[PDB]
There are 2 protein chains.
Amino acid sequence: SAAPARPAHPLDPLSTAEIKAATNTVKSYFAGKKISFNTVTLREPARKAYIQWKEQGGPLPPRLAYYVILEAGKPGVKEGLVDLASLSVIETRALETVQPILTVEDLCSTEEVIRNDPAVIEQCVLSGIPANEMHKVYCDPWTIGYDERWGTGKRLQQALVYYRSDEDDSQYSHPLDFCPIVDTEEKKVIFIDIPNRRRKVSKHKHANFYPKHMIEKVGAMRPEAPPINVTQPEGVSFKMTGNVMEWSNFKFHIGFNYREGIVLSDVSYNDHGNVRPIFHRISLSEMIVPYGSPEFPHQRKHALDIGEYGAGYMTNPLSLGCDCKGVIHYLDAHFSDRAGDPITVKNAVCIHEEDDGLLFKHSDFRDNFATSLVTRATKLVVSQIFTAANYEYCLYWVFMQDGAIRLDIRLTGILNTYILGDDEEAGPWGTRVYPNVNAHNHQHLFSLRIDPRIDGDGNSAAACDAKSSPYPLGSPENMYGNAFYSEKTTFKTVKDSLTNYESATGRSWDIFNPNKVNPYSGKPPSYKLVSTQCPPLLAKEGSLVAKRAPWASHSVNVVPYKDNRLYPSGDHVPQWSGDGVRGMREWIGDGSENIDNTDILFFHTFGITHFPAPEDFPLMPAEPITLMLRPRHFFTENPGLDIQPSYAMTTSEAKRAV
Amino acid sequence: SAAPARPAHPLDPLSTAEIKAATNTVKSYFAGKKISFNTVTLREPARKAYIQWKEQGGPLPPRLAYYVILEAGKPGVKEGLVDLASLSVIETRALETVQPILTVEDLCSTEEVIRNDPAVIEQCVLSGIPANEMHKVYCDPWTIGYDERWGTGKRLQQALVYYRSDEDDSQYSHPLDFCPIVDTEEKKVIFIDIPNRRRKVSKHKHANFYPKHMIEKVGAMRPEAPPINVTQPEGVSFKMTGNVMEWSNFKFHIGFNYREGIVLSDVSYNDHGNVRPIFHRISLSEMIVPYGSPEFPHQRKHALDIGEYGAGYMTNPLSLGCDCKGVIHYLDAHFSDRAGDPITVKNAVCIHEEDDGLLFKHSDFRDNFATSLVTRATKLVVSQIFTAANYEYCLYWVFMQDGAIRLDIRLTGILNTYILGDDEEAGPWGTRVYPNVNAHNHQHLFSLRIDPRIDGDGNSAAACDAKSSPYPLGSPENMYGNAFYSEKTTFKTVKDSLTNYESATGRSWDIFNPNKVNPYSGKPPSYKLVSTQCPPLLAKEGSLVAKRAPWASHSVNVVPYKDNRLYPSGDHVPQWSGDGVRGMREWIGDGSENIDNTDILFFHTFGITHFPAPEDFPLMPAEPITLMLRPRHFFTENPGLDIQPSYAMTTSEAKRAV
Ligand SMILES: [Cu+2]
Ligand SMILES: [Cu+2]
């Protein structure tokens, strides 16, 4: 658009018209050059500018698009900003020594390259696939991640190769032994990693999971179960105005981008007319999935899924009534493809409300529980599912009627697999999940990025450790040895914040406003992070994994806010060695900057360590991960008590029923 | 009675006729004595006798009732066994130095005692309540728990006293400062603990939570939300035959008793015709809720809710339609009252199946996720809710279609509160949640009791710790420093098993059959305990809490099986000092007995540490606790793949749809 209609809300994602305006603007600025588009996305307003606009009648922030382009024959990328109202490029630079995120188009192009490459064909034949069956060879073409033979000097993928006997097979039972290295932009194989011990393609049957396969494998499918139907005959209780949600006193903006997927902003709670801010922004900002086999070339498997592929780019169009059950409001996602044209993923986000059991209950034993009050809970769910080659990550942002917010994740999909010889032991680094199939050990780690405003600006964070009293059993201070308390360590400088979950203290963390006080308890209003799926990073200090994901070696990292501190392994993740002051390493600095009562960013590392078993193959049952942020000392009483009970009978009423 | 009709199944709880036959048998044996009934319950068959009967065409185990009685003018209790087929006492003994669980009748009787006691009246008056308002004074009459002034020589309750301005008030905003001590059997106050600092009754309004109260307090209730309706128009997929459940290949017996509440037995999975045992029995066997204020008499707050009141005794009659939503199968519970007559709690257990989101999913990026399979999960839920004076514990046993079993607990109800002076500081041992109300710190700890038979008899247990390779970064064995593995420590003797959850290793525990092997992975079939809500016991070694709950000081305790090893703080819990070799302390012994490849009992300590906040008051929002037991190396592939997908499109089908 010329200029584009500006959005309803400054945090709305770029419309398809805005995306096209941005790419036309960039094409014109680079006229006479052959360029392609890697990223065209909203450059969100500065936090100050946004808050000022929202709450102080301030300036309208300009509507800006951030782009990343490649140019034929030039190394690295160029990036910059387009001002949409004037259709001009206002910032631009060349970054010749980085590589960018891999788009779906980029994942889709590698198969034709390797199928037609003579050296790859030769390895296929050595592996036992005839030269004329190349259409049966497939690959998951990961970023090379990091290989010290090339650095960032070419843009590279590593084709993890597999074989299908029929196109409807699940290929993951038949990995091949070798790994071609592909120059993404030149479209050619530059190298093939070949193991010292060769293992030829498995001769077993594929391990398949569609109904036609299972009928052959186990005799029959189970009959259809009788349905469980879920209806909202009088509609839903939430209200959307564009991307702005209001539900059970919560209000917030639902955003979305190519990289983070869902981005929740401007989150507040309406406390009987007093609208109290909670978070300025919350999202997942990066991931790392480090594998645990030391043998070459498997050190290159440590995918930073968000930075290297994108939870937006990889997001699934969710299916009419299957992925999301019940009455659903959907949002579409819009990106640019390599030619500069907008592409849409329909039904990328689903939004709906679901039963969530009991909110609270109490009954009196005195009349045999006749005196009783029970109130049911409803939750609001904002969700997407993304597919990073083999993996499926189901992400659910959950708002609850006690004022808590939960992130739930379910891992499913398929294990990454490598070939195993008939006599080869997989342990200790993997598991034989099927004949000739080694599924290597790995971790899934996530970096949750919280930009808080607990009851307003000026916040701090703290570790909370349960501790026995230091006074011994038998002392006047602790006669019976039962005394215990919560030790709160307020983080003063960045260094103080660098903390891990500790089972020995049941560690939680507070994000609080030290400028306010709860009139009952005397404590600051807070949201408490309750999170126990917090694995140590197993890779060693100084390892490639530890270097490329500096955020992952602590459960909690707290840094001063600054604009554009979104991505903790840096802006351009693929093929960075992990050497340099960028991302979280930059933001931590020398550890000395103040983080007490200021504008802060709280980054939480959480996830699981996965030791594969046969139950996970050929397709894996959902594995749950959760964390919760809970109001503590935020309210002066339970915020849900004005919700009509499902059943309520008082002591006097019970006497009147006789 | 009598001889009563035998049950459908040896593990069925005693019917009302069996309870009556038992009490008539005992009344007759003790003819001419004045006795009352504390417990009349099934004495479950020995494990060997049961398995032999079930699987080896063995002897029918005799139908037995375990009883506990008091006799007027005699200290402690008598207990024994009645053989129901012959209406006779076959075992009997006098235990003069123990006290037994408190029943609902026992709770209910105390208020009349303290309201009419001249010394209590006097303290109420000194506290600001006129002598003629005693009908407004209430108490939660806990067991004394343990007080070294009386031991077990009298049966004693401590009346935690509160004031209500109107019968419909929630009394917990108005605790009084003193604690009467009552002889349960003599029905008299024998002492009153009076604090050095007196604190008169609060003059504030009660902190109330029924709708008529909230309308006064916040102006109005929220309007009724539009409904979410759940129906199963073609019925449910599970099938009950008496107490025996079959659902999604699982089969098990649903039992129930006065103490543990729900007991799940004889749990097996049907693996395409091969019916494989998993557990012989699983239940919650004890609890402890230790409070963290060292000031006298608050050391006496550390309720062992299961052993001292009972999760069956205290269980709520459920909804119908409110506590449990949807299509429900209910079981009733039956007990004996003090006169020997059966009592019934209707709808004590609810059984139903609910949607549980996605079971699994995978799509191929190659055709933009057109090639896709999605299967929804159903869970089966077996639940109860019990109320122990102020607390509500909602217990959900959940069976899942990937073969996992979960226990989910939600804590709600009301904080236990003590009085706080106008100028008194509650911290560090509690929180001021309302004016003049101190809610003390406490933990809620639970002992899950698992009697396993993973794929048959002969089991072991182990800790599994994730560990970096011992070889350093840069070595030939760990060049890039990423290698990691699961270290499995098999417990050989009892002492080896005494282990805590460790965040540093993401500790899980395996219960496995070392006599079998998975044909793919080479590992033993196992169920893995995945449990991270595992607080350390904060009370010190040698404390009254640590002594009375020996199980609580480790996350995991594994001991040899023997008959009647149910209750880890002993058979008769109230007023035990914690000195002596009984319960878990007895079963552990000197630590040296074998627990490798034998019949074992695996006791798991889990729960939360609760630092109250005003969000919890006057009624508390549900707080979740969970643990899971997952099949690992049990199956040779994902067990749910024969369940019909909600959506499935193969690659060939996608291409044919154009
Ligand atoms: Cu995994
Ligand atoms: Cu509690």
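Going by Swiss-Prot, the residues shown for chain A are 15-672, listed in order.
Header says: X-ray crystallography, 2.1 Å.
A Cβ is built for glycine as well, from the same backbone N, Cα and C atoms used for every other residue.
What Swiss-Prot lists as substrate binding site is A:317-328, A:402-407. Reduced to three states, the DSSP call for A:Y405 (substrate binding site) is strand. Long-range neighbours of A:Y405 (substrate binding site) (same chain, six or more residues apart, CB within less than 8 Å of its CB): A:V303, A:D319, A:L425, A:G427, A:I428, A:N430.
Quoted from Swiss-Prot, the note on mutagenesis experiment A:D319 to E is: Strongly reduced activity. Residue density at A:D319 (mutagenesis position): 21 other Cβ atoms are found within 10 A of its Cβ, drawing on all protein chains shown.
Under the heading of mutagenesis, Swiss-Prot lists A:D319 to N and annotates it as follows: Loss of activity.
Residues or ranges marked as active site, proton acceptor by Swiss-Prot on the basis of experimental evidence: A:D319.
What Swiss-Prot records for A:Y405 is active site, schiff-base intermediate with substrate, and it gives experimental evidence as the kind of evidence.
If you look up Swiss-Prot, you'll see A:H456, A:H458, A:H624 marked as Cu cation binding site. Within 10 Å of the C-beta of A:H458 (Cu cation binding site) we count 23 further C-beta atoms, all protein chains included.
In this structure, the CA atom of A:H456 (Cu cation binding site) is 23 Å away from the CA atom of A:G326 (substrate binding site).
Within the set of binding-site residues (A:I320, A:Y323, A:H624), the lowest number of other Cβ atoms found within 10 Å of a Cβ is recorded at A:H624. Neighbour density for A:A402 (substrate binding site): within 10 A of its CB lie 24 other CB atoms from the protein chains shown. Here the C-alpha separation of A:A317 (substrate binding site) and A:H458 (Cu cation binding site) works out to 9 Å. A gap of 12 Å separates the Cα atoms of A:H458 (Cu cation binding site) and A:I320 (substrate binding site). Of all Cβ atoms in the shown protein chains, 24 besides its own fall within 10 Å of the Cβ of A:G326 (substrate binding site).
Under the DSSP three-state reduction, A:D319 (mutagenesis position) is assigned to helix. Filtering A:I320, A:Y323, A:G326, A:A402, A:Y405 by Cβ distance to ligand 1 (under 6 A) retains none of these binding-site residues. Taking only the Cα positions, the spacing between A:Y323 (substrate binding site) and A:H624 (Cu cation binding site) is 21 angstrom. When the alpha carbons of A:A402 (substrate binding site) and A:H624 (Cu cation binding site) are compared, the span between them is 17 angstrom. In the three-state DSSP classification, A:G326 (substrate binding site) falls within coil.
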